[PDB]
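> Have a look at this one.
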Amino acid sequence: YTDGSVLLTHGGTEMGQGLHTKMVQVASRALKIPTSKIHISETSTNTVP
Amino acid sequence: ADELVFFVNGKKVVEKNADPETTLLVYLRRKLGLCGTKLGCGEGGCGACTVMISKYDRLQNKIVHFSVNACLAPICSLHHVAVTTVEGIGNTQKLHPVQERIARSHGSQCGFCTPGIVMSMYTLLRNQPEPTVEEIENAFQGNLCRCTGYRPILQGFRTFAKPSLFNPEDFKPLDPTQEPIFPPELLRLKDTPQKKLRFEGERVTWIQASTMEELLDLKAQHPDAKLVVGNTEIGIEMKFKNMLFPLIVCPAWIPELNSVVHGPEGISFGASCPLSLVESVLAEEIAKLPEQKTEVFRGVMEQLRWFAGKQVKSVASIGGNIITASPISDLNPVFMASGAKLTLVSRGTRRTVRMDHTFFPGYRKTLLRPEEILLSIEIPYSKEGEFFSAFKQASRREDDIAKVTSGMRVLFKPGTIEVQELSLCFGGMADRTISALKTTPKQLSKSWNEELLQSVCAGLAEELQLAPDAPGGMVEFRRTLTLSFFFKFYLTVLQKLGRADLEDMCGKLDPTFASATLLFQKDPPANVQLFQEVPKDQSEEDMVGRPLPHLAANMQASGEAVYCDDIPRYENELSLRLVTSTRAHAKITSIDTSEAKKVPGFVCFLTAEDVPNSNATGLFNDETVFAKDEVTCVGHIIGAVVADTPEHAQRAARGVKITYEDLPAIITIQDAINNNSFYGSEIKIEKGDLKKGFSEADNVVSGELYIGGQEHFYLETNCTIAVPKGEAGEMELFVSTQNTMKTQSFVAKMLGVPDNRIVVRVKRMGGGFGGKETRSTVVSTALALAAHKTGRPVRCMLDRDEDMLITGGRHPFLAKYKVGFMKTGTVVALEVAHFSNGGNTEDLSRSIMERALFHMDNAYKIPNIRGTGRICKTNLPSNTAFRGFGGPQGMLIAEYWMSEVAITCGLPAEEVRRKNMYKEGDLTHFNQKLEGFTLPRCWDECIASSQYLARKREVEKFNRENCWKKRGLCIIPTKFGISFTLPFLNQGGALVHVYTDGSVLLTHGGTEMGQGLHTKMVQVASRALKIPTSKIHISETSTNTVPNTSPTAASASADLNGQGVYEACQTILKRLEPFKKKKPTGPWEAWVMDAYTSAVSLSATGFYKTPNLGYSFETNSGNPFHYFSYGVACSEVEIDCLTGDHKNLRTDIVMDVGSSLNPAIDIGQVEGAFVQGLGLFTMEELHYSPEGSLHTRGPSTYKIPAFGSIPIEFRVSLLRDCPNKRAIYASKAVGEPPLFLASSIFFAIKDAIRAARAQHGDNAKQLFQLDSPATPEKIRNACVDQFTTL
Amino acid sequence: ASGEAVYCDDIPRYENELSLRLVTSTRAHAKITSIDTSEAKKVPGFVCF
Amino acid sequence: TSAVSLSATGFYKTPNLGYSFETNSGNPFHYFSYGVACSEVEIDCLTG
Ligand SMILES: Cc1cc2nc3c(=O)[nH]c(=O)nc-3n(C[C@H](O)[C@H](O)[C@H](O)COP(=O)(O)OP(=O)(O)OC[C@H]3O[C@@H](n4cnc5c(N)ncnc54)[C@H](O)[C@@H]3O)c2cc1C
Ligand SMILES: NC(=O)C1=CN([C@@H]2O[C@H](COP(=O)(O)OP(=O)(O)OC[C@H]3O[C@@H](n4cnc5c(N)ncnc54)[C@H](O)[C@@H]3O)[C@@H](O)[C@H]2O)C=CC1
Ligand SMILES: O=c1[nH]c(=O)c2[nH]c(=O)[nH]c2[nH]1
Ligand code: FES
Ligand code: FES
Ligand SMILES: [Ca+2]
């Protein structure tokens, strides 16, 4: 988004295994920005099929 | 008893605790969840809430069916009736023929008005299975549509009466045996005697009286008890005037109040008789009785003709209109003029009075004692030698408040033309219905002649004097109308005396005077829609260029389409009500919420203090979320009340007491000029040498023009639901907005959370028209704050009055022009200074001025030209985008001075326009080259198809042969630049998924507001992917599927999103290529599954930016626009020189839409845009107090085009063979360009007025003033004559 | 840790929301010879089986 | 403000997988996880 914040989603679902945590860590390294600027809200078939 | 029992769509409703304040609309939507019936105004004007009522009528002994406004019907009035809503007649699984035909005929665009219109048509068919064309049109007098331009609704429904856009051969027939049963229980209950009912609510007690004894007993014991019959007055008093009547009695069941008795002197109607019954009784009598007996009946009928619509007349009582005693009552002047007999009763007393001046002794008061009720009114037969006329002139013919309304009666001494009796009665000339008691006695025994004419006119002008500050305004026009009405009466009586063989006594009427006395006559509609067939070789599955109906049309006709407020409420959901400033400019000195806190269900009052992060909002960060320290307009949002229900939120918002200290206010454009109060610097475009140009010119003309603003009147008002997620500041908002990105950004900034936390979702809007491009956020931010604070979902849908006040409209414009031209009509120099009224924030105002300046040339090449613009900063609600975005204002000015060029030169206007028109390859004043210039083609086709030259002949003939009616005819071209004036906004995105069943889910940044954008994008995607449209779906628009989207605005959304959709589809095709090569003829589903099991991605983004844009004001170089739209309209009008009313006789439009993506939608957009322009230039007018408070807050006072407003002959052609290679599949944008073409009606009116001034003017000013809108007031006042001079 | 994390049943109900209960076999392998819902239909709030 | 898209999909498939039971060939797995655990217990012989 234009404020520089990142909304990420992927096909994986969070069930306690810290999958979203790991994906934010991955995205933060890939993009070279702090994890605080990246958010994952949910998993949905209408964002990733 | 006290249980309320009725039926809804055949299902029994038992309501054990009915509240008298609960309307049928609220009950249906909120208690029963049936959201097909809509809220559009809450005041009887729009018909969006139209439902059908069926009951066994005990008086007529039969099942009856009639339509009502659900928004005004108390449920307590509905004991033992059967309600039918849109859901009750059919659905998408089995559509009613009414529903099928409106959908397939392209009669539903945004869809918000569709259920109400469906219900009006359905009710007509239940009463008359084979109606006439006239009866069909009459069904919709109380229904408004802002999108369609009405044409397709009437044309589709014409199939019920008595390539192509649709095929009536394919419509299934009506089988009336398949309609819902009248609930058998109700037929069983009709044998049981009616009993008195008592309903007790939160604040009101309702007594449903079963007998006259019960009613009179109750009014004796409690004279305070408020009678309610139709509730079409009391409903408005309660909702809008904040009046509370704690005790109500409904006498509607009482036989004596519903009786019709024929006597020797007339017909007596019980006071509770609906106006619809009066109409049908009097119609029967007029048809069967001698003409000489029915003069009064026909006068009543003439008034009822323009009295509301079917829904109001179904329930509105004759007694209700009498006792309300509004000075602008349409029936009271007629009842007074005819001396109608009124019977009044109380317990023990009975008296009879003749309505005269004594009956109305003061404002909204009658002769009645507090314990008395009106029992009946006898409407009299007329006598031999007795003649009657009734008149009404409002702002719009249909469903409007009279400016002047009148009943006039004359009785002649037998065998003579000598006056025995004369009565001239008026509404809208005092604080009550008045008789001209000083004028009329002077005429007794006089002969009906020119001397009586002048004597009465002199008397009326003296007796019915208006102070310049009289309530109602328009004092010159009103005075002129009283005289003009009598003149019409005088000439009509001359004719009636002639027919009584007294023509040698009173003389013949001059044949050129005859048309002055004609009662309004409609003349049957004729429509032609022309477009281009797709190539013969084109696949039948390729829908691009085909007239595919709006994808949601069936669901919209069935009321299954979901708009924001139709979404079910969460169990824990709260309601919000905005609290707004009642002062234009003042300090807030204190806020007292003491009373608000006492309202049951009150949660909190939010102010600037409650904002977590930033109170600075708006496009240019110059707006407050909530007012701090000062208010800067009437409507300025100070805070927001949160409560459990919308009723309690409203009540609590009234308990928020604000104290103000006034500060100097700047209201008008002149105020701002005087105070140097502007948004930024002057904007300027200049080319050539102005000093040289003016010196070389044979002629120079200077003038000023004012152009009034415009309220959007999208049928669905602003609405937001905000759902807080309780984690990480996450929030989801469902919003009626064209701008998801700004909604998201503004909410996030206010809350102090990143954009990634906030999701904005838009399924569809019930219209936007620019009004929801930015101004929707003032509701969204307030609701988001409430949700954040409470942790509960919160919802707000604005009432029409709130929405019209707060959200602003089109920019009013003031122009000062100077034009230099040759005696040939060639324009050589032009200087125009534009001023706009921007209101209290910047918003889009400067871009709007840029567009106005970009279009000050309209279609004309002008070598030496200078345009400036200045945006006024004022203490009014902020004005914003409206379809056209400054273009229509700039172009009206161009056409205004152009009309004056042609008159000054003494040359035919069309010739002057044509010779000044650009040619292919010319540069505009802003130095953009005009390529693919199709305007001359549109012009030549329109000139020929409209038969402009032969009709000019006929117009001139008409004007020589008629003194008091005049015709006018004008042909107007247009050029409209396509692209956002802000270059980077010309971008769009899409996201596409293919699921493993082969079905495709598509989304893009554009929002659906009735313009058929999703339909177009599905058509695009289907051609791109080479699969049928049936396999592709668009569900919604959301910020978490496509980010950073431009607003759905600038007509550009199909262009931008279409390219994005195309690119996303090409990416998918690229991936499927190897699978297509392996299995060349194998189905789409095989390729998809093969790709999936080969682990190939079936998801893609698409993106487009418009190339090579960017104009510089500094250097006057660079292209602001990707391409231009072109069109031409020829319109003819006929004006009534005595009243200011006019008929739109014929309009022919030729429009360049390139190779249309969908000609059905495109013709619909042409028609819709044209009719909004028709409103802007001739009908729609906003009125403010001197202190800057908007008076015009609902359809009662703000008059948008009606079914009856549209051109009688309405022809639209899409230009053939004009592909536009630079936009998606050779199409052109269509949304805004046709709107200005309605100026053809404005200039046709100006033509007609010129003719009228030549007829009766005494050396009248040649270049007379006609500001926009050209309303009946402005038209009549400009027709200078012996009446305007008196 | 704070109970603010939202799991499926923590989502607020809509005002018009209904509840479902599965009806399951009490037999390992059998023909269904009949189903009688007469007693179910007497329960307040029953919508359908 | 230069109108560059700020949205992107991403996708991955694990390469070179596919075992056949008929030929006993091809790799079903991308790699293997490995680990070792040492545990000590004390049972009550009289109770379990
Ligand atoms: C959309 C719309 C369009 C309209 N257009 C017009 C128009 O063109 N011309 C015009 O003149 N009006 C117009 N009106 C006003 C209104 O419809 C009429 O005045 C109508 O006749 C009121 O009747 P009702 O039964 O609905 O009155 P109610 O609201 O039920 O009552 C009105 C008043 O009359 C009193 N009353 C009713 N019956 C009796 C009785 N028998 N004895 C003593 N008092 C009684 C009530 O106490 C109350 O004060 C319009 C209103 C709407 C909403
Ligand atoms: N809702 C609708 O669409 C329509 C409603 N009706 C009527 O319109 C009414 C509107 O009510 P209000 O706004 O309260 O208007 P109102 O009942 O106060 O009447 C206003 C009009 O009365 C006249 N008037 C009042 N005082 C005057 C004075 N001192 N001198 C000269 N003229 C004076 C003026 O013509 C003014 O426009 C409704 O109650 C209803 O009966 C009629 C047509 C349409
Ligand atoms: O150039 C435009 N910019 C806009 O933001 C806008 N909005 C609109 O309705 N028309 C336009 N035109
Ligand atoms: S909502 Fe009832 S008429 Fe507009
Ligand atoms: S379609 Fe009639 S209001 Fe939108
Ligand atoms: Ca503004």
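Chain B is numbered as in Swiss-Prot; the shown residues are, in order, 3-164, 192-1315.
For all residues, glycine too, the Cβ spot is worked out from N, Cα and C.
As annotated in Swiss-Prot:
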type    : residues                                                     : note
BINDING : B:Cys112, B:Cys115, B:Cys147, B:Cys149                       : [2Fe-2S] cluster 2 binding site
BINDING : B:256-263, B:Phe336, B:346-350, B:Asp359, B:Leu403, B:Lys421 : FAD binding site
BINDING : B:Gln767, B:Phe798, B:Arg912, B:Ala1079                      : Mo-molybdopterin binding site
DOMAIN  : B:228-413                                                    : domain 'FAD-binding PCMH-type'
MUTAGEN : B:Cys535 to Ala                                              : Slows the conversion from the dehydrogenase form to the oxidase form; when associated with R-992. Abolishes conversion from the dehydrogenase form to the oxidase form; when associated with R-992 and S-1316
MUTAGEN : B:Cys992 to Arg                                              : Slows the conversion from the dehydrogenase form to the oxidase form; when associated with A-535. Abolishes conversion from the dehydrogenase form to the oxidase form; when associated with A-535 and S-1316
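Have a look at these and tell me how they're positioned relative to everything else.
Under the DSSP three-state reduction, B:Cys112 ([2Fe-2S] cluster 2 binding site) is assigned to coil, being neither helix nor strand. Residues near B:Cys112 ([2Fe-2S] cluster 2 binding site) in space but far in sequence (CB under 8 A, at least 6 apart, same chain), listed by position: B:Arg148, B:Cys149, B:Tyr743, B:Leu744, B:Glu745, B:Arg793, B:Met794, B:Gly795, B:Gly796, B:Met1038, B:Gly1039.
In three-state terms derived from DSSP, B:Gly349 (FAD binding site) belongs to a helical segment. Under 8 Å, Cβ to Cβ, and six or more positions away along its own chain, B:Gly349 (FAD binding site) finds B:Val258, B:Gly259, B:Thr261, B:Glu262, B:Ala300.
Residues near B:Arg912 (Mo-molybdopterin binding site) in space but far in sequence (CB under 8 A, at least 6 apart, same chain), listed by position: B:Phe798, B:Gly799, B:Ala1198, B:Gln1201, B:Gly1260, B:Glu1261, B:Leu1264.
According to DSSP, B:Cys535 (mutagenesis position) is assigned to a helical segment.
Within the same chain, the residues at least 6 positions away from B:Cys992 (mutagenesis position) whose Cβ sits under 8 Å from its Cβ are B:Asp539, B:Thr541, B:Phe542, B:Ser544, B:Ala545, B:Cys1166, B:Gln1284, B:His1285, listed in sequence order.
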> Across all protein chains in the structure, which of the binding-site residues B:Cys147, B:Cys149, B:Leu256, B:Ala1079 has the highest Cβ count within 10 Å?
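Selected residue: B:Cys147.
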> Give me the sequence-ordered set of same-chain residues, not including B:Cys112, B:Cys115, B:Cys147, B:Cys149, with a C-beta within 8 angstroms of the centroid of the [2Fe-2S] cluster 2 site's C-beta atoms.
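Nearby residues not in the site list: B:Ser110, B:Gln111, B:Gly113, B:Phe114, B:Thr116, B:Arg148, B:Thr150, B:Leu744, B:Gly795, B:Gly796, B:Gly1039.
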> Counting distance between Cα atoms, which of the recorded positions B:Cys535, B:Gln767, B:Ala1079 is nearest B:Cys147 ([2Fe-2S] cluster 2 binding site)?
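Closest recorded candidate to B:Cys147 ([2Fe-2S] cluster 2 binding site) by Cα: B:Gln767.
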> Considering only the binding-site residues B:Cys115, B:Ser346, B:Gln767, B:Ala1079, which residue has the minimal Cα-Cα separation from B:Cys535 (mutagenesis position)?
B:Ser346
> Which are the residues of the chain, B:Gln767, B:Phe798, B:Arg912, B:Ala1079 excluded, whose CB is within 8 A of where the CB atoms of the Mo-molybdopterin site average out, their centroid?
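Along the chain, the qualifying residues are B:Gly797, B:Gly799, B:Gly800, B:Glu802, B:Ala910, B:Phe911, B:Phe914, B:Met1038, B:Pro1076, B:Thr1077, B:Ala1078, B:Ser1080, B:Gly1260, B:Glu1261.
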> Looking at the binding-site residues B:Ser346, B:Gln767, B:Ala1079, which has the shortest Cα distance to B:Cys115 ([2Fe-2S] cluster 2 binding site)?
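Checked the binding-site residues B:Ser346, B:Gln767, B:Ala1079; minimum Cα distance to B:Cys115 ([2Fe-2S] cluster 2 binding site) goes to B:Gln767.
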> Give me the CA-CA distance between B:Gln767 (Mo-molybdopterin binding site) and B:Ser346 (FAD binding site), in Å, as a whole number.
42
> Between B:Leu403 (FAD binding site) and B:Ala1079 (Mo-molybdopterin binding site), find the distance joining the two CA atoms and give it rounded to the nearest Å.
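On Cα coordinates alone, these residues lie 57 Å apart.
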> When you measure from the Cβ of B:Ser346 (FAD binding site), which residues in the chain that are at least 6 apart have a Cβ under 8 Å away?
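The answer is B:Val258, B:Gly259, B:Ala300, B:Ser301, B:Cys302, B:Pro303, B:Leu304.
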> Using C-alpha atoms only, work out the spacing between B:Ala1079 (Mo-molybdopterin binding site) and B:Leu256 (FAD binding site) and round it to an integer in Å.
52
> Could you tally the C-beta atoms, other than its own, that fall within 10 angstroms of the C-beta of B:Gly259 (FAD binding site)?
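A count of 27.
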